[PDB]
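Student: The following block contains the structure, expressed as C-alpha cells.
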Amino acid sequence: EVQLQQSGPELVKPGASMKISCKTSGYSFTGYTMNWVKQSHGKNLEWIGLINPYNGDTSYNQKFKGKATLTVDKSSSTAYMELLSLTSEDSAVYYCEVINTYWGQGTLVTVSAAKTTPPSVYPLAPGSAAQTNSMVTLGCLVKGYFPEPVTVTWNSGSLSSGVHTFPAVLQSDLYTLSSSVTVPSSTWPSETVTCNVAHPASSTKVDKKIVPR
Amino acid sequence: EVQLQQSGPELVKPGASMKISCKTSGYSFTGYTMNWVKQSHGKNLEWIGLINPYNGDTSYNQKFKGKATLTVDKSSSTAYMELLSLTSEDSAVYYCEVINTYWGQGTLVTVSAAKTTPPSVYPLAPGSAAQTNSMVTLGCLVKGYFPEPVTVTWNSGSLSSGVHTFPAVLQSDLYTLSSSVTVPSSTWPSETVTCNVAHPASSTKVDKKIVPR
Amino acid sequence: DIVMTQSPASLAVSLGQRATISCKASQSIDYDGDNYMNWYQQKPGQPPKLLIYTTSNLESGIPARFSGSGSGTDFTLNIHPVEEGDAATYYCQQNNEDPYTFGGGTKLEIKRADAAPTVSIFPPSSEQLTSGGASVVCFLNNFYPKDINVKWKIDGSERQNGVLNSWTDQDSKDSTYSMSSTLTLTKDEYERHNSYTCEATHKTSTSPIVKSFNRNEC
Amino acid sequence: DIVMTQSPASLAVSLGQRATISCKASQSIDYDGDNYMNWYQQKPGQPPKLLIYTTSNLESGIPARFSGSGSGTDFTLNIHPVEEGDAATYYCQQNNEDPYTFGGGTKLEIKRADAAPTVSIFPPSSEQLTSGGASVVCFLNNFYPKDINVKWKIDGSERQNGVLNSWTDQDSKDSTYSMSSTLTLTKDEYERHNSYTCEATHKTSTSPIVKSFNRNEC
Amino acid sequence: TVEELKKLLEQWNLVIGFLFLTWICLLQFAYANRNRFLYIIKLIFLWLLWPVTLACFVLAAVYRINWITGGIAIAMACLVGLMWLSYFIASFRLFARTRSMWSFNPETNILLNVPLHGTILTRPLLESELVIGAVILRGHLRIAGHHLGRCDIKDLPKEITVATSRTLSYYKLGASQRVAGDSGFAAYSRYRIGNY
Amino acid sequence: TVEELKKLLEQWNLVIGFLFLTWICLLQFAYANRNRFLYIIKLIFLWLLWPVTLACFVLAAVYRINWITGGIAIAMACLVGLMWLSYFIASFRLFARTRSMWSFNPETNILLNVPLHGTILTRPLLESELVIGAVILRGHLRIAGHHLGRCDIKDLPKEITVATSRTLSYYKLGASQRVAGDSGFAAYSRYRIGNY
C-alpha cells in the first residue's frame, strides 16, 4: 500500500527558489532510496538524484549538481526537494519514486514572469442544428487561462464514456483547452449537462450549464 | 515429463507369486523413493513400502513385512515388485509413485482359481421402436467374461460424447458389463455405429456392428 | 496404530458453496513442530492426484480453490468455489509415523437441479437369443438424484429376483447419473411370456415412467 | 556520457502482432557480468510504470506479454500478444553508470481498421460573443489514421492563419483519434462575413466531408 | 638442561604458529572460495586440531604440580577426551545408519543427499530445517552453501536430508523462480519424515 | 635457569590450550545457535587471534639462531603483519564509505543493510552475489545466515548491500512464496548499482 503525494502544481518566476514535497504513506519512511526524475520539453526522461532518509548520503549528477538539493524530514515522512535558480528550461514535471515501481503523482513547475489569469468558460451546443440523429455532440471551451493545468469534467464525473479533453495550446502567453462529449438524442436535453472547469492555480471552480440557443 | 508404466492387468491363482513392473521415463531413475500403494475392496488406501534405487534401503510395514518384497534394476530403470503367497484379499490395484505427485497407471491383480472366459458381445438396437425422436439410444452388452478389466469403445473412439459404460457386476463367477450411447435420429442409421470390446487377459478384440432387426 | 478417521460420511453441495473435509489425527500427530498432512484427490478410474502436501500451501499446477488448515488432531480441507469439474474422492495421508496410512475416504457429490430420467428399453438380441439365453435391458440416462428404484413386469406381475442394477459415477459434464437394469432369463422361460415391461419411480415427478414391449411385436 | 539511442522511430502494429523495441547501450554497458536494463511504460497523463527491472524476468503484477532479451550493447523488449489496452510510451534505463539516463522514447500505436470522422460544428457562444470576440470550433471524433487536414472557409475562400488544431492521444477503448480545430476572430470581423464552413479531407473516403452554418441562420 | 628443553619448547611454539598461519591463510581469502578440495582439508585440519588441544592439555599436567592448581589441566583434558569420544560414537551411529562415508566430519552429524544429474552427492549440513534454499548464479548450483557444480533452472524435484538418531526427511522442489540469465532461486520444503 | 623458562613456557602452552578450548566449545555446539551476542565474541576472538599468531611468530625468532633456519620465523611474521596492516586499511576504507560501525570484522569487508521494521540493521556478509535468499521458519527471519528476529511474510521489499571500493548495490524482493504456517522463502535480486 505504498502511496506518494506531491505538492500539486506550482508556478514560479525566473530567479526564485521553490520546494517540492513527497509525502509518503503505507510503509516505514526510512529504507527506500527515494530517487527523483524530471521530465519536460515533451517526453524526455532524466535522473535528478537520490537521498538516503536514514542519514544523508546524497548522490546527484553533474548536470543537476548545485541546481537542486534534497532534504529529508524523518518525522513527517516527507521529502523536501529544493530548487534554486530556476529558468525557463526548468518548467518540468518532477516525480519522486522509491524503488523504481511506486511512482509519485508528479509536480508541474512553470517558470515564467507571467500573470495568473482566470479561465473563460463557454458552453457550445448545436443551436439550430436541423439534424438530430441519436448521436449529438456538445462541448465546453476554456479560453485564456494561466498557468497549467486545468481539469474539465462533465456533471461532476458522472459521465465517463464518450468524453474527449483536447490538449491545451499556447497563444499570446495564454493556454486554451476544449472538452467534447457525444451523447444520443435520448439524453439531450432531457438530462442536465454541465461542464465543470477547475483551475487550482487561480483557485477557481466554475460550473456552466449548457443550454440550446 | 515423468511417466510411469506398469505391467498391465494380471490374473493369478491362490498360492503363487508374481512380479509387477514400474518402468520409468523422463528422469534419472536413481533419486526418487519410489513408494508403493495398494487399493482394494472398494476405495481403501494403504501403504506398502519404499525402496531406494541407489543402494537397497527397503522400508516396509509390519502388515506387508514378508508378504511382498521390492527389487530394483538400475539398468532398465524399472521396479520389480514381487508378491508372494497371494490370497483372495490380495486382489488389488497396485500403484507405484515416486514423489507423491507422479502416480502410475495401476496394476489390477485378481487372485482366484477360476477360468479365463472369452466375452459374449451382443449389440442392442430399438427394433420396431415406433418412436423415433431425435434422441435414440443403442447399446452393446458384454456378458460372461473373466477376468477384469475390459475396454468398450464406439467406432474406435471417434464418438466420445453421450457415452455411458456401466460398471461390471459379478454373477456365477462371471462379470457382466454394458455400454450405451444416445445419438440423434439424424445419425442412426446413416452413419456406421460399431462397438469394440477388448479384453487383454483373453487377448481378444471383437468388433460388432449394430443393425436394426 | 495411528489410524485416522475423517468423518464426512457423504458431502453434497451445489455450485459455489463451500466443501469442507475434516480429517482427524489419532493421538498426537504433530511431529517436528508441524503437521505433514497430505490431501489426495482420486477420480474413478484414475490414480489419486495430490493437492496439498504439508497441511497448506498447495502444490503448483492445482487451482487455488483448495486450501488446507488445522493443527494438532484436527485438520480441514476447504474448497470454496466448487466448480463443475470436480466430483472425485478425497483422502488424507499422514506421512509422519511408521505406517503411511490414508484416511477413510469422503465422496464428493455435486448438487444440481433435478432432471427426468431418459428411459430406453432393449429386448434381447437375436444372436444372444439363439445362444441359449436372453437378457432384457433398461437404460436410464441423465437423472438426479442417484436414489431410484426400477422394476420389471412380466405378463402382469412384477419380478425382483434375476434383476441386476449398475450405477455409473457422477458425470463431470452434467452432474447427472445413469443406471442400467438387466433382467436375464433362460430360453426355456423367455417364450413362455409375452409382455416385458420396465418401470421407474423417480423423485422428479409423481408419474412412474413405463416402457414395455412384446415378444410377438418384434 | 553513456547516452543510449533506441532506434524505433515510430511503431504501429495491429492486434496479436509482435512489438519489438531495440534500446542500444553506448560503449560497454555490461557491468558486473550482466545488464541491469530497466523498461518503463508511461501512459499519457500518468507516471511511468515499470515492467522489467533486469533485462528479463519481469516484475509481478505485469502480464507475461512483456519479455526482455539481449546483452552487450543490444537489448530488445518484445510484446507478442499486443492487446487492446496498451498504447503507451516505452523507455529504457541503464541503472548502471554514474547517471541513470533514460532512453529516447518510442511511441507505440495500435493499428486498427480505418473509420470515418464524426464531424460536428459549433458556432461561437453568445456569452463569448458579447465578451468581444468569437471562436468557431470543429470536432472530429473516432477517426483513423491520425494524419488529417481540416480547413475553414469564410464567405467563399479558405483561411489558414488563425486556425489552431489539437490532437488527442490514441484512446484505450477504440484505438481511434479525435481532433479539435478552432478558428478565433475578433468581433470586428465576425459580423463582416456570414458563412462559416469546416471541411475535412480524410483517407477514409474520397469525399471531403463538409459542415457549414450561417450567422443569420441562428 | 636448558638447551634440550629450549629446543623442544620453541619447536612446539613454532609448529603451533605454523598451524595458526595455516588457519589464517585458509580463512582470510579462502573461506568459501569454491570449496571442492578445500572443504576436505578444512575437515581434516579440525580433526587433527582435536588431538592438538588434547596434547596441550595432557602436556600441561606433566611438567608441574598436579594437586594444588595443575590438576585442573588433566581434569580439563579428560572432558575433552569424552567429548572427542562422544564425537566418534555419534559419527559411528551415523555410519551405522548410512553408507555415505561423508561422516566423521567435525562440523556436524547430518547428511544431505542431492541426486544431481548422474549419481547422488552427499554433503555435510549444519542443522535440519523445514526450508532449504538454492541458487544458480551463472550455472553454479549452491544448496545451503555447498557448491555442487554446473546446473540450470530445470533442477531435481527432490533431495534427502538424513540425521543420525531417528530422522530421514525428504524435500520437494517448489516455486522455482528464475533470475536474469540463468540464475535461479529454487526451494526445498520438507514433506515426508521416515523414522528408524 | 630451567625454572623460570619452565613456568613461562607451560604458562604459554596452557593459555594456548585454553584458547583452543574456547574455540572448540564455540564451534562444536554453538556454531550458529542464534548468534545474537555470540557473533560479536566470534569476531573479537578472531581479532585477538591475529596478534596471537603474530606473537608466536615474533617469539619463534628471538630464542634461536636467526640466520640459518630461524630467520624464516621473522620473515614469516612480517608478511602476516602486512596482511594485518592491509586488513586495517581495507576496513578503514569501508569505515570511510559508510558509518555503520559494523566494520573491523575479520571475516570480510562487506555490509548488508536491512531496513527491518524500526531502524536499519547492518550485518557482515561474505561475498556480493546477484541472488540473496531469506527464510522465516516460525517467525525468525534469517537473511544469508544472519538471524534478524521476528518477521512474517509481509517482508521489506528492498535492502542494500554495500562493498568498500566502488560498489553499493540494491536488492528488491520478488516472488515471495509462503510455506506452511508462517515460514517463507523470500528472494532478493540485484537491480541497481551505485558507484563511488
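All chain F residue numbers match Swiss-Prot; in order, they span 9-204.
So this one's electron microscopy, 2.8 Å, going by the header.
Backbone N, Cα and C atoms are what each Cβ position is placed from, and that goes for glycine too.
Swiss-Prot feature annotations, pasted as is:
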VARIANT   F:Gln19 to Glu  In strain: Omicron/BA.1, Omicron/BA.2, Omicron/BA.2.12.1, Omicron/BA.2.75, Omicron/BA.4, Omicron/BA.5, Omicron/BQ.1.1, Omicron/XBB.1.5, Omicron/EG.5.1
VARIANT   F:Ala63 to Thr  In strain: Omicron/BA.1, Omicron/BA.2, Omicron/BA.2.12.1, Omicron/BA.2.75, Omicron/BA.4, Omicron/BA.5, Omicron/BQ.1.1, Omicron/XBB.1.5, Omicron/EG.5.1
VARIANT   F:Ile82 to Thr  In strain: Eta/B.1.525 and Delta/B.1.617.2
Student: How many other Cβ atoms are found within 10 Å of the Cβ atom of F:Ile82 (variant position), counting all protein chains shown?
Tutor: 14
Student: Can you tell me how far the Cα of F:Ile82 (variant position) sits from the Cα of F:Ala63 (variant position), in Å?
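Tutor: F:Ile82 (variant position) and F:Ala63 (variant position) have their Cα atoms 10 Å apart.
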Student: Whole-number Å distance between the CA of F:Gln19 (variant position) and the CA of F:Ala63 (variant position)?
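Tutor: Between the alpha carbons of F:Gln19 (variant position) and F:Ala63 (variant position) there are 15 Å.
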Student: Just how many other Cβ atoms lie inside 10 Å of the Cβ on F:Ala63 (variant position)?
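Tutor: Its Cβ has 15 other Cβ atoms within 10 Å.
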Student: So, in DSSP terms, is F:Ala63 (variant position) helix, strand, or coil?
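Tutor: The residue in question, F:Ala63 (variant position), is helix (DSSP, three-state).
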Student: Measure from the Cβ of F:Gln19 (variant position) and count the other Cβ atoms within 10 Å, all protein chains considered.
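Tutor: F:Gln19 (variant position): 12 neighbouring Cβ atoms within 10 Å.
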